[PDB]
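S.K.: Got a structure here, written out as structure tokens. Questions coming.
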Amino acid sequence: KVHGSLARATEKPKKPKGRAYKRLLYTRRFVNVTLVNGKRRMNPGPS
Amino acid sequence: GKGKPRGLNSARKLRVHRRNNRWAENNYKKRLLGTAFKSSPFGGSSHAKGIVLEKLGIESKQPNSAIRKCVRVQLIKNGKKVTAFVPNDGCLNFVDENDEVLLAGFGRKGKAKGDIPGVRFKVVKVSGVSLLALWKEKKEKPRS
Amino acid sequence: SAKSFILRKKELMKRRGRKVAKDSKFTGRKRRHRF
Amino acid sequence: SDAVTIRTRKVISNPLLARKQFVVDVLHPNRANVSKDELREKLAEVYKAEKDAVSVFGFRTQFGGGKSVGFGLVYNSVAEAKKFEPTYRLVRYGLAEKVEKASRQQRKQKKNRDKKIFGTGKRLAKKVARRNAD
Amino acid sequence: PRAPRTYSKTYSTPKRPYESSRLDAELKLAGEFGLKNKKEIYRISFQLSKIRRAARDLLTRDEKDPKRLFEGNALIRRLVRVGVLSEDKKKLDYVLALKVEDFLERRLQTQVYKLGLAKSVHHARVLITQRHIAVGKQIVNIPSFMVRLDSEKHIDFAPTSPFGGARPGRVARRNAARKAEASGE
RNA sequence: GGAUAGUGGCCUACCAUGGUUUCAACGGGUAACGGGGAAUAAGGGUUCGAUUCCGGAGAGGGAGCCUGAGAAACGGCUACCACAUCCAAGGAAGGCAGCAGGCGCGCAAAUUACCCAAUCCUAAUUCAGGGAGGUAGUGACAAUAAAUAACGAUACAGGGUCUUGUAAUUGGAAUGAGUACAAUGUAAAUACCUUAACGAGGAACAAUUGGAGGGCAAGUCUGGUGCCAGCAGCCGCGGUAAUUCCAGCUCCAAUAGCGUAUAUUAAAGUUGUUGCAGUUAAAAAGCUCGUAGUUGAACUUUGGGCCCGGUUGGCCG
């Protein structure tokens, strides 16, 4: 919790950031839309 | 018609009719008299720093409680005493007596998320550190 | 009484005819523990 | 790089100071940089210069490398190139020698030490030696 | 007391930041050109608005007014030479009907992708910032370069930048060092 | 007449009784230096301008004056007032609203650094000097440009013999953040530009700040704590003026930026000249006369004819 004195010289692998993050949204949003219910839902729980 | 002079040499009336009716405003009249410099707890200031005196149990109700209670603080420049607002519980152990907090206006309110009447000064910093960083375990507050 | 207010206005917009999301057990909760 | 080339643009014969200005442009396709003293050398036998009489002082490598542009001026007859040139370039070329003097603060504190003394103080030193001892 | 160096903003955030029609419109632009943030669309929609506003106040002016003739033909020349207009739409009534995607099409990373050399639009951007693509003879790493019509045919690989020969990179160099001491002997 | 560099009630002697004002005189307030200008944009406007330029004034408060072409000068003097320094107790010395710096104040503001190399200025003068100025340090005031990955192969899911997504599957390429010979840079350095050498396989070289009844963009999510004279009784369900009591998951926006507070502007036609409203919602004087103010019927060379030389489109080229 405390910062290290000499520091300045579950886990899921990180999302890309910046330009590559927008590539993830553009793939996710609309190229090959994953879940289709006729109204394009965006965040379901247990279906 | 329309109830006002309109002819081409009537600019004196149109200039001074507006001047008197502007006094029935609220932002304009509060600005020219400078009531920020005469009556407000903040002397026209955005923030103010003050010494906390005591902490109040201004609680939601008796024991089954939505705990949002805060303190009685005297501003250091004009010497006026105001009522403060602290965030959620767990920050009351930070604010002891005589900590010299830096407090800002509260302002916006809805019909939820804090509906306490009579308080308009949230506490931003205590003892010169923070309350966001002190609550989220970024730093520690020195004891007086 | 925040939960009473949030439900009270919500079926009012059924009668007014506008979209509104269907509910769950976060309706009257502080979505954010504050600063 | 097979060979670096130097190109002189906007040459101005300046008999007011008996020198010539020119915008020196050097193409170094690979190596690292200009190596100014080699340009001091190459701008000697570019015509006839007797290399102490040539001078280059501004240089800036273009973005991405390869091209470097700058200002360079050549005198004739190095004797007045000793005169018209500023001192800091002659020290930079090693043609003159850097004089050693005190800092700004010590020079001025020395100046105001004298400003309180009227005359040479040769009487005062004799006065205060008698004053301290006797 | 030196003269104040003038500065000005080159982008403007929208007044209505949350509309599902425009939020999907700008995200469509970001994916197909590979834009880092929404400032890039904001910047184009700023200078596009400046061009349309300047040309709009010229159109209130009458015909054959030399202020309109001089400034108008200047604005037509600048957009055609960049390449936003074609050669058949050199009139002030067509610059009002310009679109944001016309400017984005004239970028460097968009143009280097249209000339082969990229195989994807995001590879076009990351190739440029690694100081590989040189316009004419000078190495650029700015993806908003706005390639002119005359400098269209000069976009190649630099004489540096190991994809154009000249002493491959450090990753291959260490790789060449490793197989020299392992498989060489 | 005196005085001044000089006009002039500027002062003096005498003699007149004038001068300003409802077209706002005079007095009062200004948390008022004036202006070029700044923000805000459908127009007109509203608000701001201590602050890089021009002009004014002041050097703790007043006054008086020497020198000089020029000063009512304060990095000049004299006196008084208010602070304040030294001591041998007799006396002496003061003025950072100049540059660094410190105390006090407050929400609120940097190094007791380097140099005259540039820009210019002063002098007896190419040479000396300049906290004027420049260089550098601190500096998320504000502004510009855009790193945090790209490509291939294998196996599945597709659209369907050519096109995409998925995987603790796999492969080599490329590069700067860094360190650093050298060189450029600079008064001398730092830094930028160039570059020999080292420098990427994810808990590496790991991006945050906010938000999810509508605004509005984003949940028929989860766990735990406390209460119910509520149903049921192996479990649970529901409420909970716990205005959700405490945490987590998921999703959305902006992005090396983001949130909050105060002020102001747009939205705003809630200051309305453009452009509000007064029957019943705020608001038509109880009624009439009447000065300033504002506004005020129509009417006096209209028409016709002649030629001349022009700028625009064309039948024409």
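The numbering of chain B matches Swiss-Prot: 2-145, in order.
If you're wondering, the header gives electron microscopy, 3.5 Å.
Each residue, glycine too, has its Cβ placed from N, Cα and C.
What Swiss-Prot records for this protein is below:
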MUTAGEN   B:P64 to A  Lethal mutation
MUTAGEN   B:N65 to A  Lethal mutation
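Where in this structure would I find these features, and how exposed are they?
M.R.: According to its DSSP assignment, B:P64 (mutagenesis position) is coil. The number of other CB atoms found within 10 A of the CB of B:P64 (mutagenesis position), across every protein chain shown, is 5.
All protein chains considered, the CB of B:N65 (mutagenesis position) has 6 other CB atoms within 10 Å.
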